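Before any comments, here is the structure.
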Amino acid sequence: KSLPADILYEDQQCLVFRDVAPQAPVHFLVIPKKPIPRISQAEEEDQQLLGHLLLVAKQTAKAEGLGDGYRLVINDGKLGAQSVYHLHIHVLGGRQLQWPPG
Amino acid sequence: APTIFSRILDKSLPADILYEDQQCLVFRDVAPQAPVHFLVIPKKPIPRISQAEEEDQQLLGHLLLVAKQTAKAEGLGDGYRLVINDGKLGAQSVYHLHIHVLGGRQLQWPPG
Ligand SMILES: Nc1ccn(C[C@@H](CO)OCP(=O)(O)O)c(=O)n1
Ligand SMILES: [Cl-]
């Protein structure tokens, strides 16, 4: 059960919030307000928005002290293990992430 | 300073190139972690996503659209994962920005 403070950032285009099931000491989520259901259904008109989401993710990673490194993840469909059909960019840090990435 | 990606870009190191335009290049990963594993890289030598800037917004969006379009062309219809690694903890080993696209198998959770 999350609190309003779990929203780390918001603007006209996107929301950033903590993952209530964190896979790392820091784990948050960047989503567009426009309900793109999955990255495979993004269209060319979404180019600037998609760019903005990545920029927001990295700015927030800095704000959350992920200077020693972090991982950005976007899941698509069943094989990507996408759990909600709204676009999510995962940002994970604060521990050594492994390889392969799942 | 120049990573091995500099050779892939100038074509001195042969690669299985899936797509190219003036802004980016797409090629198969030679150490694949999935049945399909390719990389989308900018031609602009951004070393890592933490060093991208506001004027790279459009380029970053373009990289994602190219990733998704190429995923389609590779038949990743049942799904796939996009990964960007930054720095040591992210397990970044090549310091030229690149998006991994992995598909053709079930991806697990957590993502590393
Ligand atoms: N068995 C392994 C071990 C390491 N790496 C390198 C990979 C993860 O460290 O590089 C991630 P990048 O810098 O985002 O390509 C690999 O490709 N295979
Ligand atoms: Cl997800």
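Here chain A follows Swiss-Prot for its numbers: 62-163, in order, are the residues you see.
Heads up, header says this was done by X-ray crystallography, 2.0 Å.
Cβ coordinates come from backbone N, Cα and C, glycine included.
Record features, source Swiss-Prot:
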type	residues	note
BINDING	A:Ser63, A:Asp80, A:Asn136, A:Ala142, A:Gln143, A:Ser144, A:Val145, A:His149, A:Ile150, A:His151	AMP binding site
MUTAGEN	A:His149 to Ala	Loss of adenosine phosphoramidase activity
ACT_SITE	A:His149	active site, tele-AMP-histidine intermediate
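Taking only the Cα positions, the spacing between A:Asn136 (AMP binding site) and A:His149 (mutagenesis position) is 8 angstrom.
Less than 8 angstroms from a Cβ of chain B: among the recorded positions A:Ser63, A:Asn136, A:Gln143, A:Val145, A:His149, A:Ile150, that describes A:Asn136, A:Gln143. Residue pairs drawn from A:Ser63, A:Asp80, A:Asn136, A:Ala142, A:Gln143, A:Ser144, A:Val145, A:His149, A:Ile150, A:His151, the listed AMP binders, are separated by up to 23 Å at the Cα level.
In the three-state DSSP scheme, A:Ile150 (AMP binding site) falls into the strand class.
Across the binding-site residues listed here (A:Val145, A:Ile150), the residue whose Cβ sits among the most other Cβ atoms within 10 Å is A:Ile150.
Only A:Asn136, A:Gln143, A:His149 of the recorded positions listed as A:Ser63, A:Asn136, A:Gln143, A:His149, A:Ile150 bring a Cβ under 6 Å of any atom of ligand 2; the order follows the sequence. Taking Cβ-Cβ distances under 8 Å and a sequence separation of 6 or more, the neighbours of A:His149 (mutagenesis position) in its chain are A:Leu90, A:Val91, A:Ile92, A:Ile135, A:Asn136, A:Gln143. Neighbour counts of Cβ atoms within 10 Å were compared for the binding-site residues A:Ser63, A:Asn136, A:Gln143, and the top value is held by A:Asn136.
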